[PDB]
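Single-structure report; data block below.
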Amino acid sequence: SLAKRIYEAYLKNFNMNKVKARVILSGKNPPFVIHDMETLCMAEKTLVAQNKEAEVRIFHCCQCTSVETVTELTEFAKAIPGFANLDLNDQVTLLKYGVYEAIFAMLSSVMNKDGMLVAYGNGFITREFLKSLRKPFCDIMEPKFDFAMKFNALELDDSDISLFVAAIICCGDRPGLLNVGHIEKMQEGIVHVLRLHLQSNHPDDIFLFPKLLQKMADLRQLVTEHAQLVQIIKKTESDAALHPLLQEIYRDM
Amino acid sequence: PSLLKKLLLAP
Ligand SMILES: CCc1cc(C(=O)O)c2c(C(CC)CC)nn(-c3ccc(F)cc3)c2n1
């Protein structure tokens, strides 16, 4: 019963998932392609309700995306059996260290080799246009594309991803955790049903599970590096104000 | 409460 409840919590709480992303990325109001600054402003005229630099505008749209995903992950976590029973400070700790690992995992679902869906599926910005931006904004998304290409080569579906994200959140070695024994047992259950699910769902890949353990470690490193870019921007970029929720997450991480 | 706490305390 654990696997089904987690998959349903994922379907209930994330506005965007892999099935919906592929349905959009294939056609069937097709996405407006943002490949240069002229198509950027055109998309912003049609979609967004600024005079700031375009890099700062893409920056503020990305963080609003992250704030909304953090809200979705919080509701998702509360639906993980056993999560709500933890001390409130333990739930905060799990979310604080878990959300960006989950975010970059789930971001892979909207990414291909050419770019990524944006604006709740209404736009598609190209990998090259993000590289064409001025430093340091050009260096933010490329490591996430690199991770996503290798992650997407595993060909997970939403049922696999939902259990994987639950395992990320329910991680007993986060700094400052009080009830480490209870959380470790929660994780052991999630990982157990994840392993059974990978065997049933991917019988062709008997090594899928250790592959995914490595992805959890790569994600931790991807987020550690990302947090360093956040601090660079908080210190050295004029108009790049950071959302208070996100600064609280990155603070002391 | 923190902002994370506020999200977690919502019904
Ligand atoms: C869509 C995924 C994403 C997430 C974040 C995040 O940490 O919540 C982020 C940031 C942070 C600072 C490094 C805070 C906003 N910056 N960018 C970013 C900015 C400009 C670009 F052109 C491309 C990506 C970002 N993207």
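Following Swiss-Prot, chain A shows residues 205-232, 236-256, 264-467, kept in their order.
Cβ from N, Cα, C; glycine included.
Quick look at what Swiss-Prot lists:
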BINDING   A:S280, A:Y314, A:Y464  indeglitazar binding site
MUTAGEN   A:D304 to A  Reduced heterodimerization with RXRA. Reduced DNA binding
MUTAGEN   A:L370 to R  Abolishes heterodimerization with RXRA. No DNA binding
MUTAGEN   A:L391 to R  Abolishes heterodimerization with RXRA. No DNA binding
MUTAGEN   A:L422 to R  No effect on heterodimerization with RXRA nor on DNA binding and transactivation activity
MUTAGEN   A:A431 to T  No effect on heterodimerization with RXRA nor on DNA binding
MUTAGEN   A:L433 to R  Abolishes heterodimerization with RXRA, DNA binding and transactivation activity
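Ranking the mutagenesis positions A:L370, A:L391, A:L422, A:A431, A:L433 by Cα distance from A:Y314 (indeglitazar binding site) puts A:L433 first. Candidates A:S280, A:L422, A:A431, A:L433, A:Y464 (recorded positions) were compared with A:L391 (mutagenesis position); none lies inside 10 Å Cα-Cα. Within the same chain, no residue at least 6 positions away in sequence has its Cβ under 8 Å from that of A:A431 (mutagenesis position). Spanning the listed indeglitazar site, residues A:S280, A:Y314, A:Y464 have a farthest Cα to Cα distance of 12 Å. When the recorded positions A:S280, A:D304, A:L370 are checked against ligand 1, A:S280 have a Cβ within less than 6 Å of one of its atoms.
Nearest to A:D304 (mutagenesis position) in space, judged by Cα atoms and limited to the recorded positions A:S280, A:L370, A:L422, A:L433, A:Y464, is A:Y464.
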